[PDB]
Amino acid sequence: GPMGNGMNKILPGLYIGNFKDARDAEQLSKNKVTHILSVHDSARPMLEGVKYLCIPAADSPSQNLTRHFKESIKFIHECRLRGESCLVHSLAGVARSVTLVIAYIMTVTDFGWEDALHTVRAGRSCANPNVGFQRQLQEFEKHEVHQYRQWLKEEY
């Protein structure tokens, strides 16, 4: 459905879900989630046992997410390098969270944004960033993802 059917594994240690999944103790335990990147209107730390990165942002083409790619990638990558699991969630798990995960996949592979979206959709079929987020991902691919790949190599 339009908000998914529970949080979904995208890659080892990387999940996308909706706001309800992000408070679901059974899902968080089953998936060993210890880091939550919360990107939605009212994002703030809630639960115990979880390291948070909170990005207040709207699901609108007027919302800039590119300025949050670097911090999001650092947060996800350092969690995954330690063998831990990160949930990226928005309200629906469809746009804001998906866009940050696409940027991550693009930085840890050779993929452009469309192949990264295909990867996300294989795990979470409802993924569908708005056209504004799509244009931000396209600019990222043509002008900056190569810088981020080099930063990732130099840092880790």
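Our numbering is plain: 1 for the first residue shown, then up by one each step along the chain.
If you check the header, you will see the structure was determined by X-ray crystallography, 1.5 Å.
From the backbone N, Cα and C atoms, a Cβ is placed for every residue, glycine too.
Per Swiss-Prot, these features apply:
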MUTAGEN   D59 to A or N (Swiss-Prot position 57)  Over 40-fold decrease in catalytic efficiency for p-nitrophenyl phosphate
MUTAGEN   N130 to A or D (Swiss-Prot position 128)  Over 100-fold decrease in catalytic efficiency for p-nitrophenyl phosphate
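In the shown protein chains, 17 other C-beta atoms lie within 10 A of the C-beta of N130 (mutagenesis position).
In three-state terms derived from DSSP, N130 (mutagenesis position) belongs to neither a helical nor a strand segment and is classed as coil.
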